[PDB]
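Engineer: Take this structure first; my questions come after.
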Amino acid sequence: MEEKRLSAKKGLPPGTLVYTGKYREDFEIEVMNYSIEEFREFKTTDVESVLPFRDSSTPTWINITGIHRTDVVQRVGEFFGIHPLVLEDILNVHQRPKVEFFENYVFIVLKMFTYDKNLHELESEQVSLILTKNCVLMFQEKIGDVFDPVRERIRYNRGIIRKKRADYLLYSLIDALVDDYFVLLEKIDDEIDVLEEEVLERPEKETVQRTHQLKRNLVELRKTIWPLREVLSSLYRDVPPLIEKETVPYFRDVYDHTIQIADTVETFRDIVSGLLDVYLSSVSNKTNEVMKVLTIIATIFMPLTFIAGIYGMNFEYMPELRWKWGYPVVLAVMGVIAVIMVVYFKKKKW
Amino acid sequence: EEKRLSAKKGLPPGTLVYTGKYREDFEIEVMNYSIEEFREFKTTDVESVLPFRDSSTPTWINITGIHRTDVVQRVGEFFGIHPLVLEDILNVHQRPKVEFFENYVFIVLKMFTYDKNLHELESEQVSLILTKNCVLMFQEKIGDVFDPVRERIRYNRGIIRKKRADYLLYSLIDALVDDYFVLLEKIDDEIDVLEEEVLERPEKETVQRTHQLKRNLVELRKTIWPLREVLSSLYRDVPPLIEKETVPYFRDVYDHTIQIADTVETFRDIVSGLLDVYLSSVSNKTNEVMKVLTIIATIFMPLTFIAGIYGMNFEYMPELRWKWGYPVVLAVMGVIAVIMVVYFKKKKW
Amino acid sequence: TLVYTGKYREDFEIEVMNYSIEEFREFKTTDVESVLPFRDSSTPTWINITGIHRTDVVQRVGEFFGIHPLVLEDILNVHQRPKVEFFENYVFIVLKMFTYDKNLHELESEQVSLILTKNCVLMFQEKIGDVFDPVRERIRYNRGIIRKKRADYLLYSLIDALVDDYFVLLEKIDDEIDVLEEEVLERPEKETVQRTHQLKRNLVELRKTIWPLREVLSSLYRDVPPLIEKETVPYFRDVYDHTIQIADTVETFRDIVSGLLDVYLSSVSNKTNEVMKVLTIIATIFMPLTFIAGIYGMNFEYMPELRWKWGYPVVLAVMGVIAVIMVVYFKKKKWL
Amino acid sequence: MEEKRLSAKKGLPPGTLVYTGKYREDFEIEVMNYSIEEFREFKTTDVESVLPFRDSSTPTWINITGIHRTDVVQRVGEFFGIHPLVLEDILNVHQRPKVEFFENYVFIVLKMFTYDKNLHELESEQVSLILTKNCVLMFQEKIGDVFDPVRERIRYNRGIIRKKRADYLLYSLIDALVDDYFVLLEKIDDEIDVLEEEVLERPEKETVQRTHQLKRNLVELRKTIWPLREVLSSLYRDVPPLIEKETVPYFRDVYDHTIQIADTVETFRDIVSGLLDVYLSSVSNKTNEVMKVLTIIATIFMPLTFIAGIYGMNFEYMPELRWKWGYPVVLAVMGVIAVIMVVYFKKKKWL
Amino acid sequence: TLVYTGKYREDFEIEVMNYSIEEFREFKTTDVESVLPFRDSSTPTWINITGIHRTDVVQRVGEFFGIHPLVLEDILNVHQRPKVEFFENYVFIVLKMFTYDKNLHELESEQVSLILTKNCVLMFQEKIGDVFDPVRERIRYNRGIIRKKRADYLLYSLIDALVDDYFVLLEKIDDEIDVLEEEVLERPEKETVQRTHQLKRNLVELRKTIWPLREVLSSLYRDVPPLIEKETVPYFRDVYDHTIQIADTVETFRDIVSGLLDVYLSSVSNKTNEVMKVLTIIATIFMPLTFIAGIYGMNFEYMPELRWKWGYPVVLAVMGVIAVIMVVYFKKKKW
Amino acid sequence: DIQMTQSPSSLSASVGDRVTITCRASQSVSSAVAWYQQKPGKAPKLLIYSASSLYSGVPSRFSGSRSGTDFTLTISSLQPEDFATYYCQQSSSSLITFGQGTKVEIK
Amino acid sequence: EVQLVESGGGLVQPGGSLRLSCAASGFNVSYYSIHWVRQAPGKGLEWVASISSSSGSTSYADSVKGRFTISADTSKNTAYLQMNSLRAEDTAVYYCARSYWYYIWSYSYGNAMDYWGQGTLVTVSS
Ligand SMILES: [Mg+2]
Ligand SMILES: [Mg+2]
């Protein structure tokens, strides 16, 4: 059944905090409280050093890496007044990407993908962003993020990340995630080109194995991509009071980027759909080449042995016997027949 | 033909013919409860649930085995239920839907059971009706998925005890959706094993198994898409019967339904690709078979041709042991065969 | 207004039924002598005109009953999509009747025109015979509540009867789908592709007919015209639900037929592989043996045919043993 | 994004605009200025007669058919305050439908499609709309459009188009285009109905040529209809100050129509894949039949030649002059093995 | 350690061009130590290292100019894609030159590295010959404004020359595709489809090289390091649009080639039908005849067919009759 | 630059026949070849642009084809008004060049 | 409607500079390129110069590069060609043509000359 069990929390009261993932080996909390002139980094493994940041007058980024410790999530939700439904949605790894607007906080569930070239498998990691007042609570399940450019921008002023509020921080996170989606898309395009070359040139069983693997990966990827458009459309069109109405054009930009991503995914899906038909026709072409060889040999050598059998049948009073010289005439006749048949088949077309 | 015919003939709309095949048993189970109290019993007497129509505390009537029309008619008449929705309840081949009325809300859902050895999906219709402070549901046969709901309401686990009948309806819908999740898990395992079989050991039965799986998947969509629609209608319309601080739970169930629909679409895509994979495997097998045929024919056509053209009945043969003629010709046959075979394994044949 | 397509032309007919709570009457007629039931304002009156060859009676009821004559062209032509009008004092809809023949898979169409005026319902048809006649029993034998409502419950009953006709048609098509599926799975056939193509085109015509009829019933339900008493709207609810179910069933039928197509293709490929297997086996069995027989058929003069335990049984046994060896070699590959 | 600059292409003057198209035959400007009670309509070929309509109180519709003349479109853009990049997008034909909002106007790119049954050619023609405060500018590519119903409505005072501003005119034009998309879709229906029986009855090269060109056509239709859906979504979910709130409910109908169109396109793609499968199945069946003939002949006559060679070799010890001088039993063996092979082939239900 | 990955290991030369507003000095030397103090010249300078297989010279250049050895590894890693790295001291760029010849329809690349330091540019090539000859002529004969500007404009001119070479390659590929369209729509064959495959692979490589080039130009003009400086940014903005043109043309060519290849390749089963028909009509009319020859070639004593009214012509007449009826029957089957 | 060699340098043909003139570019031009017609003593009149397209206002008998670097103009059926000098012109580069001309005579 | 008219032709001694004016009527010179074409008496057409009035970007043939000069005056809607250091073989009839850019591929463009002027003969001898 593997680690794809959706029946986790099958029979359980609503709001029960159960981790449904497969990463239970790590934990950390990174707090980045940045203001217009000072910024403070902080790393810990205890929540009580992180809770008093909800009352800050400056944006604060809280990244809780590792959600297997459900006590941390429960404490954070209890202090921030988070609905238990939101908490169990955070701890549900198989959650569909989505956005929910509440009275005080905006809840977002997104996914980031990792592609392995050596082993062609597409791994997924769920990230939950809660934008509450001037705070952005991040929940993920393992170390390794695509938000390092945001950290560099906060630490070193490469932009206006420190001049704006927490909504712009949420923007920067979403944009970094979309950029990771773009780089994953180009890696998948490279894989597409490799598989197209293989199906065109050298068909084999591992070829269709890898093609099926890629098709399943693209199906899962498209299933994840499509709700991201709705998430960004909700963050864009019906602006909640948490979004300060000044970051809306930026969310429009990310929405356009998601549109581009969806179009590229559809193109990849079309190519993959054509790939197996191309493979089948290539195998048929190789069989046709073998067919041409077989029919050429058969046509050259079947009439010749036919004539040999005709001249090998025995009885008295053979007209071909008492002849001038039987062998030269028959050999010349078969040579002419073979030459004209080779001109027909191999010289002209095959 | 078949027993499962979606026909009720030209019967009048005020008819309550039960179009089902289950006539096993008929029971009525009552689960009246409150914040500090709890009650439960099972019986077969309709009138025993007479005073529960106007009970202040929420109650959960469960009428299992709706094949006797008398109990359903009496329940519908006593609770002020329109006979049209009565025949909708009794009809089994009815797609899921919510109907909103002045005093009650009526929902139809379907439970699915999967037989692995037969790979057979079968359905069972359950009709929920929420009226003021009482939820009552009609089932086809014994056995359901709401056992965790019964355990939660018995041992007081969760906030189901400290709420009204709206939360009970939500709990029933949630349990049914979880049953859908486990069913999709079973179907996913079947798809995985079929994919492994077709990728490694193709067979003539694989196409039939894939066709049966496709039939199961389309039959699954035929009910799941109405499930997504009905949960969407329940969430957005939010009539005054469904209270506040409870519609987020229905939003969560709607999210579960849309996730289920996406998963089923993914399953259909994978199963669609599986048959093309099988076709590719068959083409490869044909290629190998005809490679064998071609190599055999190419090796042993020239040999028999040469034997024929050197073995007729002619008196003018320059082969009466010219220079040990027969060893020469046999060595020539062997060398020609060697030259032909070494040409192969260079073309990969 | 003048000419109608009429793929099949039959005799003319009109019938009228006036039903109430207590008294009932019915007339069978060839002409328009039923003027008094028209605009009588009495209890609901149901009039059926079978055969529209005499368009003169259509015009007569079109100026006697308000029609906005620009719709007569829509009524007369039978090859038209179902659609609904929102005229005052009368509601006009078009619904298509489908007939299926097992002997020849053709969906025969018979357009049906509903016009509902004040306490009156009117039925243009083009061929004798209809699926509406069970409703007649409710009118005659006094079963149900049909004799207690003002001509709108009658319209609901007629639409419900047509929907039940669609249900039985879908049942017949489902039976045909099952028989085609078992034929394809068990033993592929050369022209079964013709059968599945006919099934696919019949399904696509059914889909193209059902979707606009869904829209017609949705319009009839959601935005209620003043003619409906607001008491029969829940009755229209179930007809709308039935249309939804019919559309879903049609979609499932299309999907299963599409799957059967590729199943048949796979069966064809498998049988071609079988032909490869048998031909290759025969060729490789009997080419080496024929070559050995030929090379031992060399005339020449130098050969150890004499002695060497003779030659006839030796060759006849070596050929047998090599044949058995290569056959059991094929047993390793599991061919035959 | 970026700061909306000019492209500055290579091998070309730095500040020039190039018409990226094929049709360079016809040019005309039709002005239709309608009001509540009266209207004017004329067709000219000089741009100096259409500029004074910029400051017109009543709504007006300026249709410039033929954009190969870059001078007229450049003059119009200069007069109406159109950004040069917007003019470049107007002239550039190879681009998907799109919508852009500016301070004084909204600029939309859409595409008409004409399906010619002869040669089965699906031609695409860009049409660009610019909605200003009072006037609606439509740049076409060649003579021929699908807005005849709108012209009839304006001329005959039909509908409610004569008592509404230019935003309703833009809505009417977009609605007419989307409605013509339905006629294109039904033409695709008819052509697919024609194609299917040819595919399953006459599997030749032209069949797959047409099928693959139509698969490409439907790919193009998807790639041009999805951006149109996005355009309409942005149209009724944004509501720029140029369009008023009384017209926003009219765009939802067009959005629903485009949703239906996209669903129809997906159904078309599924049918196309099924049709290609049908072609492959029919061709494989034909080769299977000829292959039956070949394998039947080979199977019946290979062992016969084998045994003929067996009894035709020159060996000293023939148990041959036995059982009526040998020949009749050999002939009987041939007959019995042949009838066994024929019966076995009959038991398999072919020949 | 430093290891050379490429395969061009036969040429080496150092070319120095130090140009000012009024003076220019160009020379060719093979000594690394002589060109080192050229950083002293405030005027821009252009150092070209033609041979990479001599790792000592590039190692010494990196040591003197002070570049972190990861850039040395990237320079010596020939199999790569165009890329840009920014540092507080210098800008590192990896680009690819292309070579196409009409006769042998094959494409070969040559990685070229550029390092922009304060008032200096270094370019590491792989072999004799490049596409920067117009830049050399402009520097030498004082044609444009390259002398009046600093080394950033020199990097601009180098990238612009590379993009113009890309345009020339695109013209060659356009001619190839125009020939191939008719060649495959009139006379399809194995050689034509092999050429189509080769062209598709070449287009794939060209797009895989051109997309990172667009990214490099975007990173070059969008976020400006102090080295690039404002006055050159409007120039760098043009090369991005040139790369846009190249990428659009490459996409169109790839679509055309893929469509043509699919159109040809979707017609294999008809060839299967043809070859089966041929083999069947040939082997069906000869197996019966060989069987008849086998029957009449047996070694049977006192066989009935001794001499029956010209038995040999009768037997050949019978075989001709059966062959004729079989070949006529096949015409009825449309074979 | 680019040299556009045009052949034949002089063609003789009566009325009603097909006439083909070819010009070969020294190097690659991306189908940016135009064909002009000049009567003796008059300004040239454009006939073909983009090496395949037909100018708006010329008879349909004129046709243009391209194969690699070989650009051909064909007249399907000549007329007494079609006996003039025909020039190629490549415009791929900024420096455009003309062919040497092909006078069409009568018989 | 569109008309191209040249002037300024006449007998000039070698080394003498004369200006050729191409009056443009019926169109604006700012939106179109203007090309000069030289045809020697009894020889084929030869391109000599070009101008783009919108941006003032010129292009000269290698035979007249650095010697001729082309300028366009948008105010009077006229393009002027200045021929300094006129040599012996430059004697020819000069045509003024208006060209339009067309599109072939995303990287390649071409220009075609729709309308040509009457052509003025320039003779250099004696
Ligand atoms: Mg749950
Ligand atoms: Mg013999």
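Backbone N, Cα and C atoms are what each Cβ position is placed from, and that goes for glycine too.
Looking at Swiss-Prot, the entry for mutagenesis of A:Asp253 to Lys says: Increases protein stability. Decreases ion transport. A:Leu280 to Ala appears in Swiss-Prot as a published mutagenesis result, with the remark: Decreases ion transport. For A:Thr299 to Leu, Swiss-Prot lists a mutagenesis experiment annotated as follows: Reduces Co(2+) uptake. Abolishes Co(2+) uptake; when associated with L-295. Quoted from Swiss-Prot, the note on the mutagenesis of A:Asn314 to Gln is: No effect on pentamerization. Abolishes ion transport. Recorded in Swiss-Prot as a mutagenesis result, A:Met318 to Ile, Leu or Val carries the remark: No effect on pentamerization. Decreases ion transport. Looking at Swiss-Prot, you'll find the mutagenesis A:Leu321 to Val noted as follows: No effect on pentamerization. No effect on ion transport.
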Engineer: Taking Cα atoms as reference points, rank the mutagenesis positions A:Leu280, A:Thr299, A:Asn314, A:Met318, A:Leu321 by distance from A:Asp253 (mutagenesis position) and give the first.
Structural biologist: A:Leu280
Engineer: Return only the integer: C-alpha distance in Å from A:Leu280 (mutagenesis position) to A:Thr299 (mutagenesis position).
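Structural biologist: Taking the Cα atoms only, A:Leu280 (mutagenesis position) lies 28 Å from A:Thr299 (mutagenesis position).
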Engineer: Write down the Cα-Cα distance for A:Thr299 (mutagenesis position) and A:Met318 (mutagenesis position), rounded and given in Å.
Structural biologist: 28
Engineer: For A:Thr299 (mutagenesis position), list the number of other Cβ atoms lying within 10 Å of its Cβ atom.
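Structural biologist: For A:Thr299 (mutagenesis position), the count of other Cβ atoms within 10 Å is 20.
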Engineer: Taking the Cα atoms as reference points, how far is A:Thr299 (mutagenesis position) from A:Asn314 (mutagenesis position) in Å?
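Structural biologist: If we compare the Cα positions of A:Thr299 (mutagenesis position) and A:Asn314 (mutagenesis position), the gap is 26 Å.
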Engineer: Where does A:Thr299 (mutagenesis position) sit in DSSP terms: helix, strand, or coil?
Structural biologist: helix
Engineer: Chain D sits near which of the mutagenesis positions A:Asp253, A:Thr299, A:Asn314, A:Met318, A:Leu321, counting only a Cβ gap under 8 Å?
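Structural biologist: Near chain D - Cβ to Cβ under 8 Å - we find A:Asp253.
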Engineer: Here are some mutagenesis positions: A:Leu280, A:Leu321. Which one has the most Cβ atoms within 10 Å of its Cβ?
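Structural biologist: For the mutagenesis positions A:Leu280, A:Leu321, the Cβ with the most other Cβ atoms within 10 Å is A:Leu280.
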Engineer: Specify the count of other C-beta atoms within 10 Å of the C-beta of A:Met318 (mutagenesis position).
Structural biologist: 16
Engineer: Return the residues near A:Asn314 (mutagenesis position) by Cβ distance under 8 Å, restricted to its own chain and a separation of at least 6 in sequence.
Structural biologist: none
Engineer: Just name the mutagenesis positions among A:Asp253, A:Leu280, A:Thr299, A:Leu321 whose Cβ comes within less than 8 Å of a chain E Cβ; none is a fine answer.
Structural biologist: A:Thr299
Engineer: Counting every protein chain present, what is the number of Cβ atoms, excluding its own, within 10 Å of the Cβ of A:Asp253 (mutagenesis position)?
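Structural biologist: There are 16 such Cβ atoms around A:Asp253 (mutagenesis position).
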Engineer: Give the three-state DSSP assignment (helix, strand or coil) for A:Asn314 (mutagenesis position).
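Structural biologist: Once the DSSP labels are grouped into three classes, A:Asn314 (mutagenesis position) ends up as coil.
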